[PDB]
Amino acid sequence: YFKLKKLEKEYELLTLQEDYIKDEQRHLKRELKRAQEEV
Amino acid sequence: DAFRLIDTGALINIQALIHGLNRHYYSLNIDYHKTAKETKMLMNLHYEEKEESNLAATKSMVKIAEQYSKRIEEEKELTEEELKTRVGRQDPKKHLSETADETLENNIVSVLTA
Amino acid sequence: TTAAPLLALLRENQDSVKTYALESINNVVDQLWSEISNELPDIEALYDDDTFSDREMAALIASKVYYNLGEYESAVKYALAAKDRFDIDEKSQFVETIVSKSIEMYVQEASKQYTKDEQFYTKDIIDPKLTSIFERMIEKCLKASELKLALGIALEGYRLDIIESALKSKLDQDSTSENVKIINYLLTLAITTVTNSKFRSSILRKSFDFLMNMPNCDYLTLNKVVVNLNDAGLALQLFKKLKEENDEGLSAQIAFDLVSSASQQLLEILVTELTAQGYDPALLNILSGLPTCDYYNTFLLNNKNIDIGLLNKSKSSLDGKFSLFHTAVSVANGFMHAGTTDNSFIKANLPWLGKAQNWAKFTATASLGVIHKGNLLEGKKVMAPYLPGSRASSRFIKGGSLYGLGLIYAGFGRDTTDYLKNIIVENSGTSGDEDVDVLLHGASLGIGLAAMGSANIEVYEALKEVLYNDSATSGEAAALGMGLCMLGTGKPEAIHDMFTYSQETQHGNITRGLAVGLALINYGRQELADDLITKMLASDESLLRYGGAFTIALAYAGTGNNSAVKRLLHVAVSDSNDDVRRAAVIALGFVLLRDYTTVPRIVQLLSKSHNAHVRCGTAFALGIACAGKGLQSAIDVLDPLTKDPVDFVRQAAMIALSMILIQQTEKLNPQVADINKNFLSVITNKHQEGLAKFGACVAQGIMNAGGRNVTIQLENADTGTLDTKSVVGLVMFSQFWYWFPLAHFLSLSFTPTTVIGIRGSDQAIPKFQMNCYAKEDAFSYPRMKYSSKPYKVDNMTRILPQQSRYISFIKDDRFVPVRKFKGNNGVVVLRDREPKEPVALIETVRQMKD
Amino acid sequence: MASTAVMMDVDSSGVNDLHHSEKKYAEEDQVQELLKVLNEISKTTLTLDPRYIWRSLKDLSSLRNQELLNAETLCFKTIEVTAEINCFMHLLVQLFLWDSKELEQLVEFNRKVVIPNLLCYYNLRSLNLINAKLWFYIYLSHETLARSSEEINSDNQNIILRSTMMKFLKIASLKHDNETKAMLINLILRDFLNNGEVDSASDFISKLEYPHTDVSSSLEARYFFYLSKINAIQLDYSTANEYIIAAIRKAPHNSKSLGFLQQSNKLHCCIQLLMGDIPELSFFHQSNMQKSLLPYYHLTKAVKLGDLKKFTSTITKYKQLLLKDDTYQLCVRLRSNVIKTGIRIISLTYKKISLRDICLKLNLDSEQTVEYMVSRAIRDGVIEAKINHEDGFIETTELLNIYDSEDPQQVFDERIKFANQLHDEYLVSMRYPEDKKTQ
């Protein structure tokens, strides 16, 4: 049970950690293309 | 660009006018604005598409023999190309994919209308 | 053996047999369920035979098969069906499994139950079997008697019945300090965790109540708790209980818990309350906090470490960009003088003023209130020669005092403010002189400055005309102060207005600052502004999208809303306009405040990007998140950005670093030397811009703000709590190369490192160096580990939030705190145990005038 | 000497410490790689003898000394923990008939290793430090019984084992409690392949495949191997072969190619037989019989003609070898299946033949069973023809298509399903190089 509420809970972050990225993923993806234009 | 060469002081530049002799490029700072209105219509550039697309470019089966032959010619180009695998180039790996891959979409959609 | 007979015995009659089938089966299920897995259809029907009693055998048997089939809500259900065949103390991994399996089900159920009702758990809707077994394990958790074990469950279990009893029972049990701490352990946790604050807010009240049981509980706990609840009654209950418990230091320290935490809006309730409650005026006098301003200034005036020579070297480095560089150094001087009240360089170059420009002339006047910030009398007289009616050389200089005034008086200048607002209101419906408009604007600036957080419709209103008066000069400030006034949940009508005026009013800036005001009066509203957020998001115009993030920030700042962040990201991801993204990136570190942690890892993407603005917006938020914190790790990410070809980028990076780097310097952080010199390097460099040197000189002056002896603090673990005023200067400074005469707002988060005796009484200021060794960073700082050993010198100066807490008091002197070195330099207050005796007497400029 | 032996173990423990740090990606694969090196030094001599001292002193270490049972002595709570387990791992490892003969000593010790302070807390911790093969591989030997009487009641230890393996199937929590798992099944599978009907294989199938990645392709293939033989008398052939076609190279075995992959191949040969395909044994001539194919060749040799007599004779001769491999049950079907195969080429070529020529081939075989025998044939398709005895004319269809059907394009979706094949699995292997650059 115990130390996880301490520990385990801190992994919700690591969930978001993914969730930070695939967002930013499309960024570079698009940031590519409109930039892929001018180059 | 836009020049207008002189200032009040500045955004307030300040000296060269009061100290005289202002000769410079001196841009202003550009922007512009329109709307989503035209934007949509502007994105409307590219009856219409139905007349214009599938079905207008159903023109595909006519040349299948060439569409073969194209692919058939895609063939030879490659062992040749691959061969070099054994800088300067005509790269062994390059066109190979590129060569065929284009066809695919039309090669694909050839089906669709039915 | 193999189940074929038991497979056969199944359909065979004589429920006796079926029992002995099931019996024998049950024992050998474990292996042979595999064969038996095909008999489950009958077994199902078997569990549907009330005729055959034991079928709970088969049910749990099926549950055995179902784990062995990976079926669980199946298994659980039939284990639930068992109740007899099943027991918790029955030990198999399976049993342990199915239980743990069965358990989790409860949580979302309970949470879904929690969704609608928060007394859901008081009711039947969850299968009680689980709930029982749940609580039975919670009982076992109680018998485990490590209760976060139980709590974090009941945390999600949302069962205060469990929780409170678990506390209350344990309360009388043992752990005098722990039963307090166990709460805090969970309470501090609860703050970090619970989605619905109500469940947590429920904790907070009971927590207080648990603590209000009081074998003298820790109040700053309750303070923050209260400050988290902002429930005056509790504090008032405290105050009574306080007055019941009354001791100066107790009250004082409580009021010191209070003066450092409760919002300008919240606390003033308690003021009139405490007024109405009867009181000790010391409390009302602590409500000043001017003692701090004094002490801070006292600290400053004493402990200011200046070296304007290098700033002179930075100022003598150039006057250039006409103003726009000369502009900056008009500020860093203010930093080193912030609250310090000195004109040093101001006198040095009087031709400075010549080299100032109407706005810089304006700004140079606004450069004062910084310098004098915390002089709650002089500053007006300081501004007096430059006040309106004292004339000026420039109307903007004349306008400058107006804004410059409130800098000291923010929240305390309302009278003069409203007074000046009268001058505003005077010129509000008229007077389109730019000179006036500044005199309007500079006033339109300083108005909401002091009016910030205080709800005054006039502030909103009077500006709303000055706003609607459509002076890009003037109307801008309105778009701020109006936000500042109603900064809070504000009102959606102004929002409509603003948002209307946004789309309505035609201007870049006037339209711009609106969303900022929108960002303001949407503060902590979170879910609320999402509409306008969505509206702002849906805006064609950057500006609404722009402030949307800031709106989203002030809503969700501090605690990360992933979705918000996720939005903000994707927004920054999905917007053409870079500044928005830049902004959107910037505002992240607000909703990303509470964890600076991943922010480097966060920006480590945006660190690396084609675009400067992206790479620009990076610098701030991270530079913001760790501003009051560490992570050269975080820092070092930006040093490449400090070399990003755009000076404006590195300029930001310059800033961003120093925002972190104050007090952190000198082989604690060796890098500061370069970073400093980099400025100087740049400051030396002619091929570096007045972008570059700007931030450089400023970021220098940043590090040197408040005689370099002061810090930058937000959501201060000192209070554990936010202060919006800390934020403001940032968001204010946000648009600066946009609108330059701003950053002086940044004076807000300036924070004392002061360590000064004070008293648990009216203060003889006995100053002692309490001497507990830190690895010594009062030795690590600009020129011009814990060894539990006596530290050299503990009185004021550098300290550190940490180097605070490697230092503990001597009990030997007359005065001792109850909170036993509460641990926060700025809060000081050695509590007074032995007055009118030795531990002598020490005074200050307060003691002089105040 | 014993040193260098232990020095390996030391270095292993050194890498076990790399597990005592964390997974064990190395350590396991190290242990794996070490398990390869397990052959080299070996003995027990002062290996096990100082091992006690090297272990000294833990109780189970002294318990394992019961397995040592020798003259060791000499001299030499934390560093001794999973090492001892890892040595208990080696304790297993020790016993391969390496450093052992009768593991029935160790059988008990297996349990008395596995059960005590083991088979307990390991869920994610011990990462297939269990080798249940090595567990059972012991009993695998013992299952040379015969002898044990079974033994017991029948044979409950192996029963209990299945249950004990079940006790891991229990412990298989899908928390990554996996790798070893379907060996336990592979066991039970081959335990069905001892006496049993796998069909709870379907229930085994119901759970999972050995998911997924971290398992040795071997067992993953050895999964399929048995998983084939499911479909064997489940009478799915393709999928069975598809398992073989998921099995063979593919789990690289070369050492295990010799005895073991023949078995694999032995079954593989049977498949196309079940499908009547008879691929070219031209290679299957070699690395084969010797000890595997050639009866299948003899079968194929028959199955090319499918002359029942001549066919049967093969079986009649190789039945015991069939029997040895329990491939006997097969091929009885394929008897007329080739006779029917020939039927197709008897000249179904003519759009008929008359009854009694297509009877003639059966008038070469039997009569008016023809009616059946052709209906017996026409039944399954396997030929497309028609008849009516009213006509007494056995009418053999076109079998002719201008295809222009999806038929090849099915075979493209096949290809297409590989259009990603590594094309995707590159992106799979794009991470490893570049994200280990990030470390």
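Numbering, chain B: per Swiss-Prot, residues 154-165, 184-217, 230-269, 271-298 in sequence.
Header says: electron microscopy, 4.6 Å.
Cβ coordinates are placed from backbone N, Cα and C, and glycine is handled just like the others.
Here the residue is the original one, while Swiss-Prot reports the natural variant B:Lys208 to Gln with the comment In strain: NRRL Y-53. Note: B:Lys208 (variant position) has no non-local neighbours, i.e. no same-chain residues 6+ apart with C-beta under 8 A of its own C-beta.
Mapped onto three states, the DSSP output places B:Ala239 (variant position) in coil. Annotation of the natural variant B:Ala239 to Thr in Swiss-Prot: In strain: NRRL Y-53; the original residue is retained in the structure shown.
Quoted from Swiss-Prot, the note on natural variant B:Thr262 to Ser is: In strain: NRRL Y-53. Neighbours of B:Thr262 (variant position), defined as other CB atoms within 10 A of its CB across all chains, total 10. Under the DSSP three-state reduction, B:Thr262 (variant position) is assigned to helix.
You'll find the Cα of B:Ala239 (variant position) roughly 36 Å from the Cα of B:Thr262 (variant position). Residue environment of B:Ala239 (variant position) contains 10 other Cβ atoms, counted within 10 Å of its Cβ in all protein chains. B:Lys208 (variant position) carries a helical DSSP state (H, G or I).
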